[PDB]
Amino acid sequence: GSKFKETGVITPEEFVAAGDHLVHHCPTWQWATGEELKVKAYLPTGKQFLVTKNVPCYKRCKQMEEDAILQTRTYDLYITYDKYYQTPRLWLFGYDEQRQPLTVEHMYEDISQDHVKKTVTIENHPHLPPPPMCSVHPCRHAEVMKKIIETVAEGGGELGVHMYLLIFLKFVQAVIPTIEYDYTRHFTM
């Protein structure tokens, strides 16, 4: 009784189970362990969070010259489990062309400013080392989430919570619609 559609809550076993499907559907997703010493007892070391990287973007998500942009970089995604909220979580960390980390303010350029303030936040990884990366806050605004969740009701995708990560990524695209990463890119509907 995940109730992911009713209340939007999943168990750690289901969450970790979901990654198997995500990685299978797209090889870009990989289960990662993170720091061995920071591993969770109730969470399998072999599978603590998903991650996909080296995903470039062709443009930013702001308002500049019609041909301003002219630089390509890469971003890194991560997917952890929040026991408190009991739902899938996603981080966000990028780098410049010189293989150097971007400042928090610069990182925001490739994200909706109206969202970075509330919809998103900056936090340190619970099992990964510094510097700090951007962490999304699920359940914040159920109004927009109801749309992404409503996807399951579309009538395609069975009632398997193992696909929650794929449904979740679609939501994230709305926070980073300028990054061309793999996540089904909408199916049918």
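The residue numbers of chain A are those assigned by Swiss-Prot, with the residues present covering 25-89, 191-314 sequentially.
How was it done? The header gives solution NMR.
Positions of Cβ are set from backbone N, Cα and C atoms, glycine also.
For the published mutagenesis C264 to S, Swiss-Prot gives the following note: Instead of the formation of an intermediate complex with a thiol ester bond between ATG3 (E2-like enzyme) and GABARAPL1/APG8L (substrate), a stable complex with an O-ester bond is formed. Residue environment of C264 (mutagenesis position) contains 13 other Cβ atoms, counted within 10 Å of its Cβ in all protein chains.
Mutagenesis annotation in Swiss-Prot: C264 to A, described as Does not affect interaction with ATG12:ATG5. Impairs MAP1LC3A lipidation. Impairs MAP1LC3B lipidation. Impairs ATG3:ATG8-like proteins thioester complex formation; the structure shown retains the original residue.
In the three-state DSSP scheme, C264 (mutagenesis position) is classed as coil. According to Swiss-Prot, the feature active site, glycyl thioester intermediate maps to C264, an assignment based on a curator's inference.
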